[PDB]
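For reference, the structure is listed below as structure tokens.
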Amino acid sequence: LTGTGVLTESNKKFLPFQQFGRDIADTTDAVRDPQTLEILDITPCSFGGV
Amino acid sequence: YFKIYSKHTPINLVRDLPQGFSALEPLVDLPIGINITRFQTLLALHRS
Ligand SMILES: *[C@@H]1O[C@H](CO)[C@@H](O)[C@H](O)[C@H]1NC(C)=O
């Protein structure tokens, strides 16, 4: 699973089966890292109009 | 793939299904790859 974003700590209480999370657009918003099983939130990097 | 979903609920109703809502979490996924059209419940006898 590929993508770009800032990985931060999260407070979303994922259930044991649950691995990733999806927004309305279906783009991945949170992910569970292998090897260490922790839950990393994925926040898109800051952008806007010049 | 044999998907088993499970949920354990404390109830106190005597005879029928209690009326309420409880979403079943996934328990296990088994790669059995076999044809299934019929199934059986297994019970346990009590002997004295
Ligand atoms: C390796 O990944 C497994 C998950 O499949 C995990 O249980 C285990 O702790 C990991 N070990 C190391 C050394 O990262």
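Chain A is numbered as in Swiss-Prot, which gives 546-595 for the residues shown.
Recorded method for this deposit: electron microscopy, 2.8 Å.
From the backbone N, Cα and C atoms, a Cβ is placed for every residue, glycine too.
Natural sequence variation is annotated in Swiss-Prot for A:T547 to K, with the remark: In strain: Omicron/BA.1. Sequence-distant neighbours of A:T547 (variant position) (same chain, 6+ residues apart, CB-CB distance under 8 A): none.
A coil conformation is recorded for A:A570 (variant position) in the three-state DSSP classification, outside any helix or strand. The note that Swiss-Prot attaches to the natural variant A:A570 to D is: In strain: Alpha/B.1.1.7.
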